[PDB]
There are 2 protein chains.
Amino acid sequence: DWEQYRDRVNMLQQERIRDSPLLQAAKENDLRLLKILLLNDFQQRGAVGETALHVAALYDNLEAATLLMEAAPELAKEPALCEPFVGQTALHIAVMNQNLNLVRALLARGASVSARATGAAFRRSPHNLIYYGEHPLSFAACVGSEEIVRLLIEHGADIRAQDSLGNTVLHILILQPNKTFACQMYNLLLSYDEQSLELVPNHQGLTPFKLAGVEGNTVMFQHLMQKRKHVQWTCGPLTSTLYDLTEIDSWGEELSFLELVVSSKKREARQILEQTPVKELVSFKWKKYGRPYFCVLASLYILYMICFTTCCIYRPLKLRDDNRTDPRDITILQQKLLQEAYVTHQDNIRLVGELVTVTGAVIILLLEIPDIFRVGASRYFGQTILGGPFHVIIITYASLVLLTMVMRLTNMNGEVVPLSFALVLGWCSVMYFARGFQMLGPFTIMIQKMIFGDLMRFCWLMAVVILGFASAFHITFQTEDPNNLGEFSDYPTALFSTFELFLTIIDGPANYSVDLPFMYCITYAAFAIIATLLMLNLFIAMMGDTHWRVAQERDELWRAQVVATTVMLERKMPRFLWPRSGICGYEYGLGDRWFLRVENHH
Amino acid sequence: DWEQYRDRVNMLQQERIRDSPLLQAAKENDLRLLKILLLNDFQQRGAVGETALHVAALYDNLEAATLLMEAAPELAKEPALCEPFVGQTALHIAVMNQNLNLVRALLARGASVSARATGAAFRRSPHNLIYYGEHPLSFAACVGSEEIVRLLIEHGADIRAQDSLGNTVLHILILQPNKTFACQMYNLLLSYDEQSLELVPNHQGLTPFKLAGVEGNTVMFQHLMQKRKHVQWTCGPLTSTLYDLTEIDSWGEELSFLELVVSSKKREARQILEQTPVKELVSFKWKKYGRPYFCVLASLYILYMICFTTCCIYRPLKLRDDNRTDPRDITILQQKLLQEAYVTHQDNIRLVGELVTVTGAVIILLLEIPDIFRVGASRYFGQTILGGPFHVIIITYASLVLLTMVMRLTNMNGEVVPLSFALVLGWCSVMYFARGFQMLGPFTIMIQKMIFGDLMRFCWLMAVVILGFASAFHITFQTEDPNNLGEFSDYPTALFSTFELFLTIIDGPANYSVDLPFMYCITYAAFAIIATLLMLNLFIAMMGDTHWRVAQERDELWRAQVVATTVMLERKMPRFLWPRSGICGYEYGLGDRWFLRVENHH
Ligand SMILES: CCCCC/C=C/C/C=C\CCCCCCCC(=O)O[C@H](COC(=O)CCCCCCCCCCCCCCC)COP(=O)([O-])OCC[N+](C)(C)C
Ligand SMILES: CCCCC/C=C/C/C=C\CCCCCCCC(=O)O[C@H](COC(=O)CCCCCCCCCCCCCCC)COP(=O)([O-])OCC[N+](C)(C)C
Ligand SMILES: CC(C)[C@@H](C)/C=C/[C@@H](C)[C@H]1CC[C@H]2C3=CC=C4C[C@@H](O)CC[C@]4(C)[C@H]3CC[C@]12C
Ligand SMILES: CC(C)[C@@H](C)/C=C/[C@@H](C)[C@H]1CC[C@H]2C3=CC=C4C[C@@H](O)CC[C@]4(C)[C@H]3CC[C@]12C
Ligand SMILES: CC(C)[C@@H](C)/C=C/[C@@H](C)[C@H]1CC[C@H]2C3=CC=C4C[C@@H](O)CC[C@]4(C)[C@H]3CC[C@]12C
Ligand SMILES: CC(C)[C@@H](C)/C=C/[C@@H](C)[C@H]1CC[C@H]2C3=CC=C4C[C@@H](O)CC[C@]4(C)[C@H]3CC[C@]12C
Ligand SMILES: Clc1ccc(CO[C@H](Cn2ccnc2)c2ccc(Cl)cc2Cl)cc1
Ligand SMILES: Clc1ccc(CO[C@H](Cn2ccnc2)c2ccc(Cl)cc2Cl)cc1
C-alpha cells in the first residue's frame, strides 16, 4: 500500500541522515563538526537522493546551508532523485519553510526558479495533504509569502508555467484552503501577467474561472467577479451593476460553466449557484423558459403514461383452452396470439396506443443514451442533482417496453411480467418531474435520501428478523393441517406471510374453531413485540430524526436540481425556444459581450 | 450503614473536642487558655484517637500547633488510632490544609514523611469524596502544592512508595479531577525519580499509563504521549511524527492496553480511542485486517444459519398414527423415531447438515466459554461494547441445538420447542455482525438502547392495561355463545387477543349477524382510546424523543464496538493472519521498539 511505502521512505530517509555525518550535521546545525567535515562527498545523498543542502533547508538551518554552499556551490542546482521526491531542489524546501534569507542565498548561487518537483509526493491525490504544483513560485504563492513571490519573479520565474495537471499558479491558488490570502496572492500574480493567464486551460480544459466553479470556491468566484462587473450608477440606497456573462453563460463552449458547476462531485460546487450574477441568471432562465417547458414535458409524459396504461388495461386476452383440473388453479384467461390479437376496431385503436407506447420508448433511449456518453455513466446515474436514479428507471422502463414488443411479435407467453414492472417503473418515473415544483421537489429528495439511507439499514435488520420468525412459524405449523391455518403452509408462503405480518398488512393468523400450537402464541407474542411494536415504530422514530437533520441539505439540493434542469433543457431543446440570456452589448456599443444588469439596495 | 457510622464518628469527634478543654482550645486558637493549660494530658485524645495537635492542624491554627509542639514535641510523631482514621498524622492534615508553615514546623520536629493513613476514610471507595492515597507526598501532589511536594522530597519522602491498592503517587494523580495542574505535578514527580516509576504496576497490574487508559483520562494520556513521540521533520504546514507503540500495542502483554480501554466500565474510557496514535493504530488494524476477517466470519455464520434453517425445513416427520377424535384437533404429522428418520438419500444429506449444525454449536461454546473466564461473567454479558447481549443469545442458541441433538437421540417428542427458539435466537444473533458496517452498526445500538429503555417501560404499563381489559372482555363474553365471538372465550385466549388488539395486529371483534353485549362496545371504545390511540402512538412519540437525545452516544458506542471487534479478532485469530502493526524499529537502528508514523497539517 502507498502509506506503508511513504512510511518506509520517511524511515530510510531519517536513517541515512543519522548514518552519514555530513547529513547529521546538516540536520543539527553544529557548525564545528560541519566545518571539520568540509575542511577534510559534499555530493553525499540521503535515501531519496537529496543532498546535505536539502537536509539543511528541511531543518531550516540557514548557517549550515551557507557553509555547505560555500564548500560546494553546485548543491544549490541539485534535485532529489528517487520516485517520491524526483526533481525537488533545496529552493522548493526553503520556499515551503518561508526562509527568505536561505531563498536569497540559493538564488544568488544559481538555484533554478523553473525546476519542477515531478515526484509523487507533490501531485494532486488523496495520498498527499497539500498540492502546491511543481514550481517554487507555485509553492511561494500557496504558502502565501508575497516577498518570496516577488523575489522569484525578479529572478525570472515563469508565471505562466504549468504543473503536470496543466494547472498554472492561478489554478493552484483556487485549490488552497487559505482563501483569506489566496485572493491577495491572485492579484499579486495578475499584476505580473499584465492571452491573459486567466484564460489558460489545464488538462481538464478548465480555465481558473471554471475551476473556481467546479471546486465550489465561492470566495475566489466572487473575487473574480469584481473584474467582471461595472457599476452603472448609484443613487441614494440603490445601485445598478452590469455583470459580464461571457464565462458564466459559456455560449457555444463545450461543457459550459453551468454544466461544470451542476455536474461537479464537490458538495461545495452548488453554493456557486447562490452567487449574485449566477443566481439571477439561472432564476431568469428558469422563470422565463425552464418552468414553461418543464410543465409541457411533465404534461406530455403523464399523457404518454396514460396511453401506455390504457394499452395494458385493454391488453388482448381470450378464454383459456386447457381445463382447470387442479382445484387450486384460478387462471381463466390466456394471451391472444398475434394473428388473433388484432381483429376488431378496438384492437386497431389499441395498436395506435401501442405504437405511441413503443415510439416513446425509442425516443427515451435516443434522449438518454447520448447523455451517458457526455457525462460518463458513473456520474450520469450517480448524481442526485442531474436525476441519476430516474435515468436508471426510465431506461429500464423503455427496455421493458421494447422487450414486451418482441414478446408480442414472437407469441411469447408471460407479458404480465415486463408490463407489471414497466407500469410500476413508468409511473414512479413521473416523480422525475417533481423537481420543477417547490411543493413536490424537496419532498422527492427526502424520498431518495430515506430510500438509500434509513430504508436500506432497516431492510437489512428486518430481513434477519423475518428469516428467524418465518422459520419458527413454518416448523411450528409443519405438523398441523394446512387447511385450518394456511399462512405458514410452506417456506415461501411463511416468508411472505411473516413479511406481511411484520408490516401489519395481513392480520395475525387465528382460527378460534381449532387448537393452534402453544408454541405459535409464544412465537407470535415475541414477533409482535420485536417486529410491530419495537422495530416498525423505531423506523418512524429514526426517520423523524433523519428528517430534521437533512432538511437544510434537502432544500440546497432542490435549488441545485432546478438549475440542473434549466441547464439540461437549454442544452437539449432547439435554440429558437431558448433566446440567449442577458443583454446584448453590441446595440449599446459594448462590443460582442452579453451582460446581466442587477439593481440592488444598501 | 456506612453513612450512619461516619456521621456518628463525626459527632463523637466534635463532642470530645467540646468536652476536653485542651482540644477545645486547639480548635479555638485562644492562646491565653492554651498557655494556662500547658503551664499547669498533652497526649489527650479525641474520639478517633487524634491528639490536640491533629485538632490544631484540622482547624488550621498555626499558633496553637506551635504551643502544643513546644509543650509536647512527641505529638508531631503521633497517629490517630480508630478505624476511620488509623495512621493519620497532623502532617497529613497540615498538608491537606496547605499550611506550608505548619508542615515545616511538624517536619522540623520529626513528623514522619513515610507515615501511611491506612484508615477507611482515606481508601478508594464510593463512600469517600476524595482519594489521595496514604502518604503525605500523595496528599501534597493531589492538593497541587509544588512547594509542599518539594519540601517533603527534601525531608526524604519516598516518591516510589505505594498505597494499599499498590498505587504510586503517579497512579493517584491520574485519578484526580484537577487535570489542569495534575500534569504539572506529574512532571515535578518524574524529575525526582530521574525501573522508571512510570513502569511500576498497582495491585490490578496497571502501570500509570494503563490506568490513564482504563480511567479515560485523555488529558493525562495525551500528556504521557509527549514523552512517547519524536518529531522527524516539519516542512511548511506539514509535520511527520513517530509515536512509540510499546505500551499502546502491548505486544505479548497479558491484558493489553487496548483490551483494558475497550473493556473498561468507565464511560470516559472510550474517548482514549479518539487520541492520535490510538485512533490511527486501531483504524489501520480495522481497515487492513479487521474488516476483511469480520466480513468472512459474518458470511460463514450466515451460511451456517442457512444450513441449520434447512435442517429445520427438511425436519423428519410422518403421518400421525392416533386419530383426530377431537373436532378442534388439527395435528396430522408426527416426529419420526431415530430408527426411521435416517433411511433415504435426502435423510443422509440432512444428517450432514445436522452434523455441521451440531459442530458449529460445539465450536460456539469452545469460543465463548473461555472468554467468560477472562473478562468475568458480570462484564462479559454486561458490556455493550464487547457484545454482551449477543454472547447471551449465541450461548443460548448453541445450548438449544445441543438439547435438540439429545432429544433426537432419545426419541423425545417436542423438538418444535427448542428449534423454534434456536431459529429465532440463531437468526437474531446475525445482528452481532452489524457492528462491522457503518450503515447497520449505530442502528443496532439504537435497537439495544430502545429494548432495555423505552420498550421495557412501555411493556410494564402496557401489561397493566392488558390485564384490566382482558378481564373485562372475558367476563363480558362468559355469558355469550363461544361459537359467535371466540376471541375472549377463555382467559388465556382473552389475554392473547387483548395483546393483539392493543398492537392492532388482529381486527376488533365484530359479528353483525348477532347482538354482542352493550358492555363490549363501551369497554372496546375505552380500550381503543387508551391502548391504540393514546399509548401505541405515545410509544412512537417517546422513541422519537429518546432517538434525538441518544444519537451522539450511539455513534461513540459504534466506533468503540469497531475497536473492541478489532481487539477481539487480533486476540483470538492465528498470529500469521495478524502481522504486527506499525513500523519495526530494528531495521532503521531504533532498537527493539515499534512505531506509528503520523503525518499531519497545521
Ligand atoms: C436491503 C436488504 C436486503 C436483504 C436481502 C435478504 C433477503 C432474504 C429473504 C429471503 C430469501 C429466501 C427466499 C426463499 C428461499 C426458500 C424457498 C424454498 O425453496 O424453500 C425450501 C427449500 O429451501 C429452504 O429450505 C430454505 C433454506 C433457508 C434459506 C433462507 C434464506 C437464505 C438467504 C437469506 C439471506 C441471507 C442474509 C440475510 C441478511 C443477513 C423449499 O421447501 P418448501 O418451503 O417448498 O416446503 C417445506 C419443506 N419440504 C419440502 C420438506 C416440505
Ligand atoms: C417487561 C414487562 C413484563 C410484564 C410481565 C407481566 C405479564 C402479565 C401477563 C399475564 C400473566 C398471566 C398469564 C395467564 C394466566 C391465567 C391463565 C389461567 O389459567 O386462567 C384461569 C385461572 O387463572 C385465572 O383465573 C387468572 C387470574 C388472574 C391472573 C392475572 C395475571 C396475574 C399476574 C400478572 C402480572 C402481575 C403484574 C403485572 C404488572 C404490574 C383459567 O380459567 P380459564 O381462562 O381456562 O377459563 C375461564 C374460567 N373458568 C375455568 C371458570 C371457566
Ligand atoms: C416488483 C417491482 C415492482 C419492484 C422491484 C420495483 C421497484 C420500484 C417500484 C422501486 C425501485 C427503486 C425505487 C426508487 C428509486 C429512486 C427514486 C428516487 C426518489 O427521489 C423518489 C423515489 C424513487 C423514484 C423510487 C421509486 C420506487 C422504485 C422505482
Ligand atoms: C424485508 C426486506 C429485506 C425486503 C426487501 C424483503 C422481503 C422478502 C421477505 C420478500 C420480497 C419478495 C417476497 C416473495 C416473492 C415471491 C414469492 C413467490 C410466492 O409464490 C411465494 C412467496 C415468495 C417466495 C415471497 C417470499 C418473501 C419475499 C422474498
Ligand atoms: C418466544 C421466543 C422466540 C422469544 C422469547 C425470543 C426472544 C428473542 C427474539 C429476543 C430476546 C432478546 C432480544 C434481543 C436482545 C438484544 C439485542 C441486541 C440489540 O443490539 C439488537 C437486538 C437484539 C439482538 C434483540 C433481538 C430479539 C431478542 C433476541
Ligand atoms: C405486554 C407485555 C408485558 C408483553 C411482554 C406480554 C404479553 C402477554 C400478554 C403475552 C405474551 C405471551 C402470551 C401467551 C402465551 C401463550 C399462550 C398459550 C395459548 O394457548 C393461549 C394464550 C397464551 C396464554 C398467551 C397469553 C398472553 C401472553 C402471556
Ligand atoms: Cl410525482 C409528480 C411529479 C410531477 C407532477 C406535476 O404536477 C403538476 C401539478 N402540480 C403539482 C404540484 N404543483 C403543481 C401537473 C399535474 C398533472 C399534469 Cl397532467 C401536469 C402537471 Cl405539470 C405531479 C406529481
Ligand atoms: Cl443484521 C445484519 C448483520 C450483518 C450483515 C452483513 O451484511 C453484509 C452486507 N452489508 C450490509 C450492509 N453493508 C453490507 C453481508 C450480507 C450477506 C452476507 Cl452472506 C455477508 C455479508 Cl458480510 C447483515 C445484516
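Note that chain B is numbered according to Swiss-Prot, with residues 28-67, 71-224, 230-637 shown in order.
From the backbone N, Cα and C atoms, a Cβ is placed for every residue, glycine too.
What Swiss-Prot says about this protein:
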- B:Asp542: Ca(2+) binding site (BINDING)
- B:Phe425 to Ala: Decreased inhibition by the synthetic drug econazole (MUTAGEN)
- B:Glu535 to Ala: Minor effects on Ca(2+) permeation (MUTAGEN)
- B:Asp542 to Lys: Abolishes channel activity (MUTAGEN)
- B:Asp542 to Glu, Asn or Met: Attenuates Ca(2+) permeation and Ca(2+)-dependent current decay (MUTAGEN)
- B:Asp542 to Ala: Abolishes Ca(2+) permeation and Ca(2+)-dependent current decay; no effect on monovalent cations permeation (MUTAGEN)
- B:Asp550 to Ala: Minor effects on Ca(2+) permeation (MUTAGEN)
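Recorded features from Swiss-Prot, shown on the structure.
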residue  : record               : DSSP (3 states)
B:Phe425 : mutagenesis position : helix
B:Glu535 : mutagenesis position : helix
B:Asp542 : mutagenesis position : coil
B:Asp550 : mutagenesis position : coil
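B:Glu535 (mutagenesis position) sits 28 Å from B:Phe425 (mutagenesis position), taking the CA atoms of both as reference points. A distance of 18 Å separates the Cα atom of B:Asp542 (mutagenesis position) from that of B:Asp550 (mutagenesis position). Taking the Cβ of B:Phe425 (mutagenesis position) as centre and 10 Å as the limit, one finds 21 other Cβ atoms among all the protein chains shown.
It is 51 Å from the Cα atom of B:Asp550 (mutagenesis position) to that of B:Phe425 (mutagenesis position). Looking only at the mutagenesis positions B:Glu535, B:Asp542, B:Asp550, the densest Cβ neighbourhood within 10 Å occurs at B:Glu535.
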